[PDB]
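J.: Mind having a look at this structure? Questions to follow.
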Amino acid sequence: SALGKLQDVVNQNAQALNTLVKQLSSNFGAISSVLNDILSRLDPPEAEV
Amino acid sequence: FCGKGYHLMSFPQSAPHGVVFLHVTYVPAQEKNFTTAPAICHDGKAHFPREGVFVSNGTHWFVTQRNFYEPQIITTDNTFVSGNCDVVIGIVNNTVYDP
Amino acid sequence: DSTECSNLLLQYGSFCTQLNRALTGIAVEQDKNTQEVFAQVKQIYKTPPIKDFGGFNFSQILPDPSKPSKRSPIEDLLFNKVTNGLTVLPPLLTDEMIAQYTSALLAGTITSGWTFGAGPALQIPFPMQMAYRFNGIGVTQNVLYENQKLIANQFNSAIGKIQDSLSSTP
Amino acid sequence: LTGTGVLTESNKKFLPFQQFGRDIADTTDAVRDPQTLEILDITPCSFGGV
Amino acid sequence: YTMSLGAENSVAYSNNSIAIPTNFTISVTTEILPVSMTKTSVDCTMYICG
Ligand SMILES: *[C@@H]1O[C@H](CO)[C@@H](O[C@@H]2O[C@H](CO)[C@@H](O)[C@H](O)[C@H]2NC(C)=O)[C@H](O)[C@H]1NC(C)=O
Ligand SMILES: *[C@@H]1O[C@H](CO)[C@@H](O[C@@H]2O[C@H](CO)[C@@H](O)[C@H](O)[C@H]2NC(C)=O)[C@H](O)[C@H]1NC(C)=O
Ligand SMILES: *[C@@H]1O[C@H](CO)[C@@H](O[C@@H]2O[C@H](CO)[C@@H](O)[C@H](O)[C@H]2NC(C)=O)[C@H](O)[C@H]1NC(C)=O
Ligand SMILES: *[C@@H]1O[C@H](CO)[C@@H](O[C@@H]2O[C@H](CO)[C@@H](O)[C@H](O)[C@H]2NC(C)=O)[C@H](O)[C@H]1NC(C)=O
Ligand SMILES: *[C@@H]1O[C@H](CO)[C@@H](O[C@@H]2O[C@H](CO)[C@@H](O)[C@H](O)[C@H]2NC(C)=O)[C@H](O)[C@H]1NC(C)=O
Ligand SMILES: *[C@@H]1O[C@H](CO)[C@@H](O)[C@H](O)[C@H]1NC(C)=O
Ligand SMILES: *[C@@H]1O[C@H](CO)[C@@H](O)[C@H](O)[C@H]1NC(C)=O
């Protein structure tokens, strides 16, 4: 734990990036978290919502 | 600011997204008690250390630098005269050598 | 306590984990700040029972034995002058331990000068220490020794004026 | 399942109830071909900053 | 437990005694300071929309 100060910065940046990529898997109330599924399953009037 | 102790120098070292400073400092060690006085009374005159401090090993009085014990004879070359002995609180009587 | 609300909240992902992690980082950063400010000494220094400092009075800044909080009168006045899922975490250092740290720093700087901050605490008489400080700002030791009663009186008067100014200014 | 990516031959061995594989972001990074039952990695097409 | 602030050290103060060091230690200490982070760039259109 001698170089913990640099390791905390590296871990915080990697954790922020990891959480940013984990946010893509959430649908945020939509029917799916994948855009391609929505474009293949729905007409544009509901797809815009 | 540059390590614990009296700072002597420092050395930089590169680190991944960082810097490591090796601070070389001076730490005092092996201190010893001495009896001290603010001034020396000699010939009705008060003598004060020019850069050091008056110390006594029990029977004899010396002047030494403040951060390292190096006792020297109290002379007129490492002391200066200001006023008489009536003003300074705690002045002690000791001879002052003249080269 | 609504389960349907939490089921709908899980659709938004790990926002709550992010907010709790940020608040936890702030909460541990406050304790780190208090460690960095007050815990700079690993030795708990104490003043001697006899307060013979050559006329210098530190009673307004040294801890009061009569008070159960072991605070100085100035620190006691300072503490008197400051007044749905939410929780307040207590600080790691309580107020009496922070006061003990400040008391150790005061005892070190009174009995040893600046020597305790650079290594072992080396005792020195306080007028001699003041003379060293006088030489640091380029004034000869003799000036301090000749006018020592006046300097001690001015220091005590200024410390009392500090207490009066804190007690008289809201 | 639509998408855009480079298709390469894969070393992953799918269980027979598995058709696709998801990464961290729940994008299909491995897929089984429905005619010849073989596994393919789907690396994304290159992205750059101009 | 209640955490110990540190060891007690009563400095032997008196009005005519001084402590003078007779020796010294050349002490080297480390200080680690972060300087930079990883330079990350995120394409907002590609992140939101692919
Ligand atoms: C204080 O220091 C002085 C000088 O270092 C000591 O005086 C010398 O002591 C030695 C040992 O007995 C003698 O051989 C010398 O002749 C002394 N020199 C003089 C000029 O007297 C003195 O003994 C020390 N005092 C104590 C209590 O340690
Ligand atoms: C230091 O020396 C001074 C001067 O030699 C001493 O002062 C004298 O003290 C005697 C008796 O106490 C008096 O009779 C003289 O009149 C004093 N002379 C002066 C000029 O003040 C003093 O007592 C000495 N102190 C020590 C501790 O040795
Ligand atoms: C140091 O200062 C304190 C406070 O300024 C002095 O305490 C005062 O003492 C007088 C007479 O002894 C009392 O009438 C006051 O009420 C005291 N004030 C407080 C706030 O307690 C103290 O005498 C001074 N000197 C020493 C040596 O401690
Ligand atoms: C300087 O002298 C003081 C007092 O004579 C020494 O302090 C004593 O140290 C012993 C052992 O460390 C303790 O048992 C005593 O309680 C202390 N007394 C006081 C009044 O603090 C001190 O150790 C001496 N310093 C050196 C470097 O020898
Ligand atoms: C000052 O301290 C140093 C240690 O840093 C002492 O050097 C040691 O002395 C002993 C006995 O002479 C030797 O066995 C060691 O090997 C020495 N160590 C090193 C690193 O040289 C030195 O003697 C001390 N000096 C005084 C005057 O106390
Ligand atoms: C130091 O204190 C003693 C009493 O412990 C006293 O006799 C002596 O005069 C004092 N010296 C100074 C310089 O205050
Ligand atoms: C037809 O599809 C089946 C899987 O349903 C596979 O086993 C078979 O090999 C395929 N045949 C041809 C000619 O592609």
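Note that chain E carries Swiss-Prot numbering, so the residues on display, from first to last, are 695-744.
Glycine residues also receive a Cβ, built from the backbone N, Cα and C atoms like all the rest.
Features from Swiss-Prot:
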type	residues	note
VARIANT	E:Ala701 to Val	In strain: Beta/B.1.351, Iota/B.1.526
VARIANT	E:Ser704 to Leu	In strain: Omicron/BA.2.12.1
VARIANT	E:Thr716 to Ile	In strain: Alpha/B.1.1.7
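I would like each feature placed in context: is it buried or exposed, what are its neighbours, and how far apart are things?
T.: Around E:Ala701 (variant position), there are no C-beta neighbours below 8 angstroms that are at least 6 residues distant in the chain. A strand conformation is recorded for E:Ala701 (variant position) in the three-state DSSP classification.
Every protein chain considered, the tally of other Cβ atoms within 10 Å of the Cβ of E:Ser704 (variant position) stands at 15.
In this chain, no residue six or more apart from E:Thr716 (variant position) has a CB-CB distance below 8 Å.
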J.: Among the variant positions E:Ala701, E:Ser704, E:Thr716, state which ones have a Cβ less than 8 Å from a Cβ of chain C, giving them in sequence order; state 'none' otherwise.
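T.: Cβ contacts with chain C under 8 Å: E:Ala701, E:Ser704.
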J.: Select from E:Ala701, E:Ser704, E:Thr716 the variant positions whose C-beta atom falls under 8 Å of at least one C-beta in chain B, and return them in sequence order or as 'none'.
T.: E:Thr716
